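Beneath this line is the structure, given in structure tokens, with notes to follow.
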Amino acid sequence: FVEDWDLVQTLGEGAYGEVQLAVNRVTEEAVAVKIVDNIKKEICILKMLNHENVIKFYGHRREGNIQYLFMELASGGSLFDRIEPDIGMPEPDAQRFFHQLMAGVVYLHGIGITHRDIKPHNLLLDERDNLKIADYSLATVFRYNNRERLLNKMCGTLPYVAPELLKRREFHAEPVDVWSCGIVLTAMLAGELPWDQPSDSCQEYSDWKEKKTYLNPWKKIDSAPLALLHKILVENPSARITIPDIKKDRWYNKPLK
Ligand SMILES: C[C@@H]1CCCN1c1c(C#N)c2c(N)ncnc2n1C
């Protein structure tokens, strides 16, 4: 369906466009291809990406209106599909995925890139269940020539967004991504999202700020990972734990099955 590649089946759809499995008729190599028709930007960011926990970019092709973004195939599918509703997954699997997600986010932050839509749909698995951060549709530069710029665009997915993104005119990129990593960890350990959005008017958010951890999803989570979620899901982004400090957390470093 494109040059040497056949488009076998749909892998899913994001905001704009669709992702297909592409098998090479000759080589039998299978990749993923995103079919689109802002996009100059995504391509530019995709070409920066070189890390084991980030989806690799292979190259692009415009054929009329349609753009084709060839990227690493994650044959394990999404983290979303490993989260059992109302249960989550075994704590050692969740810890391993969390370690990989941090590795990925440190890498992105280190090249001055914020993902801005971290959630289990955008977290993919290779054939060895290695986590890959995928979909650079909303990704943006927050650091250039060693100068940070504050963000102002509201974007992402409400249950995953940090509260400052609803309250502040401008905010730091990195603590928004840390927050969404904490919602992902909650989802992995409890198989449910704690609130529709982190606003004053959201009773489940108020409950958390009042430390009612006898409620779900918190009552399903062991005390060690929950102590970490206490440091991540902190309303003031300048008091929120940073990744260097996540890497010193007792649960983060706890040996597990
Ligand atoms: C993450 C997006 C969102 C829509 C579905 N997606 C994707 C990919 C991307 N990109 C992707 C990929 N590279 N390998 C395998 N499966 C993929 N799926 C489901």
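Chain A is numbered as in Swiss-Prot; shown residues: 5-41, 51-270, in order.
Positions of Cβ are set from backbone N, Cα and C atoms, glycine also.
Swiss-Prot annotations:
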type	residues	note
BINDING	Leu15, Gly16, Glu17, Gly18, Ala19, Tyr20, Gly21, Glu22, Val23, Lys38	ATP binding site
MUTAGEN	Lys38 to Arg	Abolishes kinase activity
MUTAGEN	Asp130 to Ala	Abolishes kinase activity
ACT_SITE	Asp130	active site, proton acceptor
MUTAGEN	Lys132 to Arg	Strong reduction of chromatin-associated CHK1 ubiquitination
Listed recorded positions adjacent to ligand 1, that is, members of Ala19, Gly21, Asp130, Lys132 whose C-beta is under 6 A away:
none
Near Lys38 (mutagenesis position) in space, meaning Cα within 10 angstroms, which of the recorded positions do we find among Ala19, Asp130, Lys132?
none
For the stretch where 9 residues weren't modelled, take the C-alpha of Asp41 and of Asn51 and tell me their separation in angstrom, rounded to whole.
12
Among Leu15, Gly16, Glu17, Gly18, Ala19, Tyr20, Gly21, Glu22, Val23, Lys38, the annotated ATP contacts, find the widest CA pair distance and round it to a whole Å.
14
Give me the CA-CA distance between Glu17 (ATP binding site) and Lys132 (mutagenesis position), in Å, as a whole number.
15
In whole Å, how far does the CA atom of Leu15 (ATP binding site) lie from that of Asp130 (mutagenesis position)?
18
Fewest-neighbour residue among mutagenesis positions, criterion Cβ within 10 Å, set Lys38, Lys132:
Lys132
Lowest local Cβ density among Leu15, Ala19, which the record lists as binding-site residues, within 10 Å:
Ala19
Restricting the comparison to the binding-site residues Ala19, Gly21, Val23, which residue's C-alpha is spatially nearest the C-alpha of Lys132 (mutagenesis position)?
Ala19
Between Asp130 (mutagenesis position) and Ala19 (ATP binding site), how far is it from one CA atom to the other, in Å?
11
Using DSSP and three states only, what is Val23 (ATP binding site)?
strand
Please work out the number of neighbouring Cβ atoms within 10 Å of the Cβ of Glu17 (ATP binding site), leaving out its own Cβ.
11
Please list, in sequence order, every residue of the chain apart from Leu15, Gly16, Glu17, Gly18, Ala19, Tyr20, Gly21, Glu22, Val23, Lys38 whose Cβ lies within 8 Å of the Cβ centroid of the ATP site.
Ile39, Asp148
If you run the three-state DSSP split on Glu17 (ATP binding site), which class comes out?
strand
